[PDB]
Amino acid sequence: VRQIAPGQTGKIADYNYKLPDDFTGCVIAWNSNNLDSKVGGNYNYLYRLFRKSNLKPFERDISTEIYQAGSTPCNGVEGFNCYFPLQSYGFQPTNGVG
Amino acid sequence: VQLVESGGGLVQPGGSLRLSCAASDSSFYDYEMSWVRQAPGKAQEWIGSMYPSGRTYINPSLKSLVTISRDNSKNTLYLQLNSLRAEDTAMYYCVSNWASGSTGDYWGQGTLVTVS
């Protein structure tokens, strides 16, 4: 939740949907424990790890493109130092506050 | 009628099967057309997805079980089922825009599937 906040960098604040340093508005969050928790894990929701660089406030990226973790030339071909950034989620009824 | 489904039927445990869905025009497939299943009892889940950027990334839990391909001659869409057990009763609908929540999905009639 704190990664949706101004002035921080991470796998979400810069690589999912950037938000500016000058928030105007509100932060609202319904309790998703009884709405968005399912047995076996909510692996439908997916997050990446990095992108090319920082985004701009409220930009859309539905593409799941493979980013270059290292500096080898993928040359349009996935492989060494060209890894999948997306990962799944495990949500369980025994999960803690964190 | 602008979208149809073809293939499927009884699944002998350990046998192969064929399934399909169709569309109307090339602009209808633009930009996203993702496979999806449903199931009585078992939660609904999306089968396969083909993103318009050229890279296809199936769900990490469902990327090693289903092969997905597209044929635009009939607008058909090959789907295969392999080794269903008694715990996987699924009913298949061809519903688009599931990565948009329950505000962009299109509901029609579909077909009813029972797996014993």
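Here Swiss-Prot sets the residue numbers for chain A, with the shown residues being 407-504 in order.
Looks like electron microscopy, 3.5 Å, at least that's what the header says.
Just so it is clear, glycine is given a Cβ too, placed from its N, Cα and C backbone atoms.
For the natural variant A:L452 to Q, Swiss-Prot gives this note: In strain: Omicron/BA.2.12.1. The structure shown keeps the original residue. Spatially close to A:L452 (variant position) yet at least six residues away along the chain are A:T470, A:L492, A:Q493, A:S494, A:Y495, judged by Cβ distances under 8 angstroms.
What Swiss-Prot says about the mutagenesis result for A:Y453 to F is this: Decreased HLA binding to NF9 epitope. Increased binding affinity to human ACE2. Within the same chain, residues at least six positions away from A:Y453 (mutagenesis position) with a Cβ under 8 Å of its Cβ are A:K417, A:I418, A:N422, A:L492, A:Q493, A:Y495.
Quoted from Swiss-Prot, the note on mutagenesis experiment A:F490 to L is: Increased resistance to neutralizing antibodies and human covalescent sera neutralization. Classification of A:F490 (mutagenesis position) by DSSP places it in coil, neither helical nor stranded.
In Swiss-Prot, a mutagenesis experiment is listed as A:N501 to Y, annotated with the note Increased binding affinity to human ACE2. Counted within 10 Å of its Cβ, the other Cβ atoms near A:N501 (mutagenesis position) come to 11, all protein chains included.
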Proximity to chain B among mutagenesis positions A:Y453, A:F490, A:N501, where any Cβ pair is under 8 Å: A:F490
Distant-in-sequence Cβ neighbours of A:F490 (mutagenesis position), under 8 Å, six or more positions away: A:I472
